[PDB]
Structures are given as structure tokens and as C-alpha cells.
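In what follows, a structure is listed as C-alpha cells, so that the remarks can point back to it.
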Amino acid sequence: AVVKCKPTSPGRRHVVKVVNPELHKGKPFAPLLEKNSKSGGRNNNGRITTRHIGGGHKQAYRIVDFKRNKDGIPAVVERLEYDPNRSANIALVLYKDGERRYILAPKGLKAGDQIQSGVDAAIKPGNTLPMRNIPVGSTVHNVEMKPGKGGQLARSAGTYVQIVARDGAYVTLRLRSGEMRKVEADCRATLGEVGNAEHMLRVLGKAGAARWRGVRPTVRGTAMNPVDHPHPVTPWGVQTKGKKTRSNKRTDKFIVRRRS
Amino acid sequence: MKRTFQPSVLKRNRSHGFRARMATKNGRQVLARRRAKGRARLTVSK
RNA sequence: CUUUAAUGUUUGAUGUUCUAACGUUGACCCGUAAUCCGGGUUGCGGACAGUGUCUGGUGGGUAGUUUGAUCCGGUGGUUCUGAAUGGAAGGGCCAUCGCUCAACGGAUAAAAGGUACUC
RNA sequence: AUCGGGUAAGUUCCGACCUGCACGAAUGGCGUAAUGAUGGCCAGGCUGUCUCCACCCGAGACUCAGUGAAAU
RNA sequence: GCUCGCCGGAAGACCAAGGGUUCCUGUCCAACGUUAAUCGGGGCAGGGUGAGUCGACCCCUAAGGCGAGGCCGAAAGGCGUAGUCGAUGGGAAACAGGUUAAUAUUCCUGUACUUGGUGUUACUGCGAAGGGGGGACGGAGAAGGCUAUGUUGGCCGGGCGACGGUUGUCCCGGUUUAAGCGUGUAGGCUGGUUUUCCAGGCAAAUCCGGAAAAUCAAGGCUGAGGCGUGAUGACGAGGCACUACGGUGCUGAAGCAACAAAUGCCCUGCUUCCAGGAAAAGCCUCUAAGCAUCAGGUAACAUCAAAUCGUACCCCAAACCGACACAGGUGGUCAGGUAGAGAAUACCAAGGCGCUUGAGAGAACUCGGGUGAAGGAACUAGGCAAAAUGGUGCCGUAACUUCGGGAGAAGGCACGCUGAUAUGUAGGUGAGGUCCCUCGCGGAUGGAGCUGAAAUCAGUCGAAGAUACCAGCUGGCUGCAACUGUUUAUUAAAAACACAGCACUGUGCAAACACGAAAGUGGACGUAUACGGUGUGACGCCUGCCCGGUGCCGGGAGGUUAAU
RNA sequence: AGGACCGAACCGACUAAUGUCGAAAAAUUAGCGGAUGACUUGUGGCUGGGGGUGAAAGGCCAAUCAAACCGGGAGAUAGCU
């Protein structure tokens, strides 16, 4: 749900929160947790490779399984949890054999729902099926470019891709960026669209929200001195604002249409 | 005000101790120069 | 020899297909109590991508600087010489020619500004 | 960023016009509640800021004893 | 030695880091102390630091360092695996009293506790770098139980007292006792017992997880405090005998109740919030390999060992950092009495100091203040500085507004003390007796006793009762910026910077971008609702025209175009 | 609940005064803004010089920064004092 806080004070006047009443109000599943030390934009050399990253509240990494190698094992959704690493809520899935994992929760998934992966799976949301079995003209998420990779496309909230064409061993996918990509049929994908589609409605209210979310203040180029910044060009002299940086010549064979 | 030098034995030893210097060749060269100059206090230590 | 045609040859530019080089920050097994790395199998692309030399364009992002003279010689004639011998190239001798190179005794063939952050 | 208000007296301030040297619509234009160790003006109280300074309380200043620099 | 003054959330006591004998005694004023000095943190000599229970040490680990093989790089060397280091964290254990001039949680006295080795006894399957649980965690906030602690009352010993009275409902001091042991309560968490089965826990498993059933409805875990033992012991006011007159020895009464109460414990608790809140080891359990007449483990007893290192002193300062015996800076713990909402403020207990130049006089002038006739900003670039209000309770509070605010707007009235309501009310706590009891730390009545606001009336003294310290000046117009916030350490705190929002642009993930000769990294263990860059800066109206010049995109008609 | 309100410790120095051979190579007195966070702090490390970091002032990088310090080219050059 989306709510607007009353203007009891500045910093709450413009706050819009995204409340999910069915999220688990308890500790996460410890066995699937993992430490995630913040980098602050530093690399092995210790220099700031990427700016505007630092601070923020501590967050523990959730081991979310994307490959979905449990084929032919029906499972039940125990509950839904909040994943700080992902913009979309995760779902705890318990299999019949007695093993628990974290999966990306689609829009139509709730506690107690039934899921089944593998080729022998239904068309209900949350199931994993190769595009060859999936009917053409369907919406999928968590798609793979290589078999066994795990899943790389449509992983954020409310993100999904459309299966448009079936050219033999290849399948054409339209992405949310307006890009047509050709992918092998043996790859896996998940039916439906990711949940928590209301992620846009949050506005973060004030500076502190972004500050503790992991973003540091950004300084405009004009305010910087000539030595520090060229001031449209990037801080390193690259002409931004309408210059294509795509120079690969390796994956272009899989490119069908560019963004528009 | 608090002056620049705030003593700390652990940091001093780990930043200018013999092991810290000799971990790299440059510190070994510094030690060689110190020995050539014949300074009684080769490095900082208790 | 001008003018044409099936055949076997040198072949290259381009198109389709294949794997054996090449990549795999795809998967499985071992060294291995190992997200490194290497090796064995397989799938995925594949003579593409990428890298090495040369080369066109862009490149204050960075680095060094500035704010008939001269060199070069165009042509001539002259076997004067011409690097072992004989030629030739290159120089020397006489003539002439190409720049208001006029900042005109002309310092480079090749160079504009700010500092009130200054020294 | 000429006319009226405030003072008897206002090159400041406010409101009205535009003869805009040389405002102007995201190097953004117009208002905006609340906010400000922000720029300016006015009004009520207040008082040594002033008319005009006067006295007193403590450390120096001055005398004595001991020690005892400086720039030039 | 007696007075006077100061700190007393410290100017007191412990420490952490940092110093290295500055700590005590004897001895001296050669040099130092901004003066003298017999003195000292000064000179010489002697003494002083006792640890199984404190910490280090040691087991594990985060950030991070090194890095066997390996990748890369002219060399040096850079990255990184397995591994090893790395407390700012997690792991086992002691309290009370006494003593030296200097050590004490180390020494002595009393009572204990923890980890391993060895041997005896009765049983039994043991066995991991492997698996499971726990270890193991955020912010904010309310209540209850308590306790450290303080007040009062009773009890004990003493006093009746030099200026009026004080055998009385009066004054002075004490009224303390730990760790461990057993009971386990307030409170919190969780439904248990048995059987059968399962491709899950990178092999297996009686262990965890999951699926079925039969049974009861209770059990299990955690848990401050209090109660008895510890303890007819120590301590204890005071008195007594000697003093190298500093001090030593003997003795030793009561050692209870109520109230209030913490930021400290129950509480890593409980309720909500999105910013979703370390890891490993010790610890309990299961088996793999191997052995099961062994070995090994469990339970009780006896014994041994627990090594090595620091233990002085200062630690908000004269001893540390500032060249100083420097008005500066330095992390944590304890932190009482009265008034006070309060760790503020005023005075004090414990405890510590009077800050290492003073003696005279009281000129101008300087520094910090007090008062002031009349005016009240007329001085000044500018109400700069000064001056004034300032608290509680009750009434009341404008324009605008994003409906929250403005606002404590502004502006009005009572604040002292005593008696009554009420031989102290409401409220809080709450004994003894009585009755039940699923029988003890169990439940009702009851109010004994203690504590105890707020309000009315009346009286009363003062010029003034928020009587001291503490403690907003107020309103209007207006440019700027949404606001909070940050900046030129050491002259500019702002309209500047930043900001949530907005628009453009790039990136299909071996993504773009940046550090890198390269490896490899951050982006991101994220992925188009995602990340980088650009410009503006909330919210409402909005954001009009122009593609000529320079960039960006796409094109290929036609000309130029190097290497070759 | 509040990047809420008044106000202690804590952070900083917005105004005035003293201090410029001062007690201090930016100090002291009273006012002053925040004081539950975009807060601060103890400890241990990482980012190293045409580079680091920087809510961006040409600010900080050991009292030195429009390019630190140390040793060398180096007795650099100086038509200048």
C-alpha cells in the first residue's frame, strides 16, 4: 500500500511510504544469511572508483536462489520478507524434502502458495520453465542468457519481459528498456512479474533517507573549480548528454533493436 | 587544541617498526642507510 | 592482334554452413577441508571478438612552450672535386630565380590569454 | 530589482508606473505557509550609547624588598 | 594546631591510552621552582610493584595486512587462493576484613569457584578440518518488579552544655556485613509425549528439517530480587593503659522497621518503525574413515598443575600532547545532602585545595563590574555594546497557511508564611488479626504505621513573596533561500555548498563508468521500478520562439583521403 | 513517530571585550545554533603528491599546500640586489 504522512514537520511533509502489511514482522532465516561489508565505492587499490556511495545502515545479504535447480519438487511459500539488497520483496519457499530457500516474489504470490520448478511445471506465476515450453507472447522474469547462469534479466520489482518471437533454438525478448534481445531456448525463466510494483511511489522525503540508504551528496560540476571539474562533459572529459558508450562488437549479434 | 602528535605505542611500532619497514624493500634500504650512517637508534622500539 | 566462348589454373571482395585455433566473469569432476588457478568432459559463439606493428580522424584529458637577411633550395653551365679503380649521388665555382619572411641587421620551419590564489 | 506612506527633516525602506544603458522562463520566471547566530527599515519597553559624564568596588599603573627579557 | 576562603557531575576516587621510578624514607641547598626556602615532581643513598580467579598471554574473528601454488608486469613489483596474522569484539573462574612510609581482588584470616593430567571404582560405544542448535546482535518508546542509594522512626553509647530556655515529642555518632551454596519467586519465551516415513542438510546419521498419525493438555527453558547458610565470625561508636609523645595494645553495646528511588538488573526483555539491524570460536548433539577382550566417554573419590609478562606513581594533570611547573586538549567507571522537573543552578558531607612573588599608598590612565538626577538612541556606517523581559498555574491568542503550524503569538490575573477543610485531604505504599489454600516467596477483608501533591477560606509581615542563582525582549514591513544541515583548521557561516523532488542522457549485464602498462576490482554478489553523468532545486502556475555556428544521433547520393 | 520544540554533557565558534615582544604560533568571559541524528566520539585500518580526499572553500594532506616533506641532478640559471 501507499500512504502519505501528515505534514507534522518539514521532512515529513513530503514523505510517501510504501507499507506492505503482509511482510514478516520477525527475524529472517539465519541459515540463508550472509555478511555484506560495505565498500564505500573503494576498490582493491582503495581509491574511489564510483562516487556518491558510502554510509548507510548495516544490511545482511540474503542468499536468493535464482537458477532454480530443484526440478520436480513442489514447494510452499511460507511467508514474504523484506530484502534490503533488492528493491523487491523476497519469499521464503519450503520444499517437500524439507529444505528452505529465498526466491523472488512475483506480483501474484502470497503466503501458502504452491510453486513447482523444472520442465514439468504448470503456467501459474512463480514456476520456472524454459522459453521453449513457455507459450509465445507471455510475461516472464528472472531470465537467463546462458543455461545454468542463474538469472540476470527482470530482477527488480514489477519488472518483466515479453516473449515476442520464437526463431528456432532462439527466442526474442522485449525488455522494459524497449530492447529486443535474442536468447537461447535452453535458458530458464520465471513466469509472472516481480512483486512490489509500487516501488516508484516512495519519494524518500528528505536528505536523511538517501543518506542512510547508501547515497552520499552529489556536487554539481559548475560549483567545482576548473581544476577539480572541466566545468556538457563528464568529470573525466567524456562528452556526456547524448553520446553512445556501447562499444562491444561481441554481443551485438544478439542485439535486435536498440532503445528508442 | 589537540596537537598533531598523539602518542600511541602500537601504531608507532606498526608504522615505523623493524618488521613494518622490512615488509618492503624500501624500508630495508632505509635500514641499510641508517646502518651505514651508524646511528645507535636504528629504529623506534622499546 | 580488335571482337567471344564450355573446359582445367592463380585467385581475391562478398554470402551460407562447419569446427580444429581462439573466448567462455555457463555447467559437471579432480588437484582441494579451496568464490584463486590449472587440468578432463560438455554446451554456447567462432575464424567473429580480442590482442601485436603501421596507418587516417578525434583527442587541454595530459605534457613542453609562446604571446631578400636565415635554412631550404627550382633551374642552368663549369669533368673543380667526387671518399679502391671508372661512373653516378653529394658538394665547390659563375648566372638567375621562389617569400611588403616590411617585426624590413631578419633569435624557431612551427606558439593565443587570466591570476584579486600568486610567487 | 517619477508619485504617496512613515520622521519636522528619509541618496535607506515600503507601495504605484516603466524612459528594462545591461530581467526573463530548468546556467529557469512568478508567489509561497513554516524556517534563518541571513540583508535593510519601522514601532512599544529598556537603558551611560549620547546631552555629560560623577562616584565606588577588585587587578595593573605608583613606592619598597627578591628575581629579571625584548624588539631597535 | 585553631580559625577564614574555594571545588565538590570536581578543582573528588578509580582507571584506559601515554610517560618510565617522577612513589616512600634518610640526607643537602652546588644548578632548577619566574622571589626566599630548612621545602619539592631538584642533587646523592636505600627501599618499594608478590595473581589459576585483575588484564595481558592464549582459542576465534570483522575492517584490514601478509600470502605457499597461481595470474599479470621490462626489473623492482601489483592482484589474489589455501592458509596466517589482525581487539576496537565473542571464551573459565573471588569475595569480605586486616596490615607497610610505599603492594594489594596478588600478602595474612574465612568461606569458595573454574580448566586440564594422573590413579581407583560402576557402566557404556567412541570418533572429525563434516552436519545441526546456540553463540547471534538495529532504531525509538511505555509499564511492572526490584536494587545501589538517601530520609524518617525504634535501639544502643554519650550530652544537658561557658550569652536567655533545653531529662525532653531534645542534641551528637552508629545502627555495615560480600562471593559461593539451597529455595527458587515477579516477569519473559515456548505446546509437549510416542510411533512411522522422506530424492533435504555437496557421503552417512539415532542430530536438525519436513510429512503422517495415537495421547495429554500440561510440561520445558530463561529469569532480577527476597529468604536461610556463609556469619554465636569480621567490622563496629566509645572507654581503658602507655607514647620514641607520630602513635601501639585490650575491650567493645544496638547492628532492626517503613518510605522514596534510580540512567543500574530482570531487559541480547516487551510494543511498534523501516534505514531490515557482524563473523568465527568455546559449548550440546549425529555419525564418515578406524577400532569396538582395546582405546575413548560418562559419574564419584584422591592427588597434581594452572606456566610467562604489568602490578609503584600522574592519568582532565606540575608527571600525557602543547619547546615551560603553559588560563589549551585528553576516552570510560562511581558520583551523596537541602531547594530544584532536571547530571542546570545556590550552599554543603566524604574527599581535595588557597593555584610559587609579596609588603605599602589608594594619582592620571587601562582592564571587569555596581549605581545614577532629567531626557531615552538625540552618539554610532549600523540599537555594535550595554539595558530590559525571562518561571508555574488559569483566560485568551491575529494576518496567512501546504491545515501541521504561526503560537509560549500578542495580551490579561494568583504565586510568601500560618490554622481550618484534613489533631495532613486526594493519591501511593501498607503491618498484625480473620477466612480460603491447586499448601507457600500463594489469594480476599482490613487499614495499623509511613509517605504525600493540588485547591478554597481566613489570618498575617514586608515598598517588592517566580523575593537569591537559573531564567525568550515584543510586533509590523520586506529581498534572499523550501526547510534541517555543511563549508574557506588560523580575519569571509552567507544569497554560498549540499539536499528530498524534477527533466535529459548513457548503460542488456564479460553493461556503462573509474582505479589500473595487465591481471583484478568498486559498480554489484546489484541488474532497466537497476547504476553513472549532466542541469535545476520543495509546493502551485508553469518552462514561449529559433537547428544558423560548435557538439550528439542517423544516412549514404556524389569529391578528398594514410598505411598497403 | 518526528533529519520536532526549550535546555544540560558534547560538538562549533555567530557577536562584543581582553590578549598581538600575550597565559595561548587563534587563547579566555557572557551571550550563541544543534543537542535522537545528514550527530558525535574511543580504538584499529584503507584511499600517498600532478596524486589522495573534499555537502566544493582552490579547502585539508602532521603549526608548512594554486601542487607536502626528506636526499640527489645542484655550487640548476639570475642581462638582477
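Here Swiss-Prot sets the residue numbers for chain A, with the shown residues being 2-232, 244-272 in order.
Cβ atoms are placed via backbone N, Cα and C, with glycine included.
Among the mutagenesis entries in Swiss-Prot is A:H230 to Q, noted as: Loss of peptidyltransferase activity in reconstituted ribosomes. No change in rRNA binding or assembly into ribosomes. Sequence-distant neighbours of A:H230 (mutagenesis position) (same chain, six or more apart, CB under 8 Å from its CB) are A:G222, A:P247, listed in sequence order. Taken residue by residue with DSSP, A:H230 (mutagenesis position) is part of neither helix nor strand, so it is coil.
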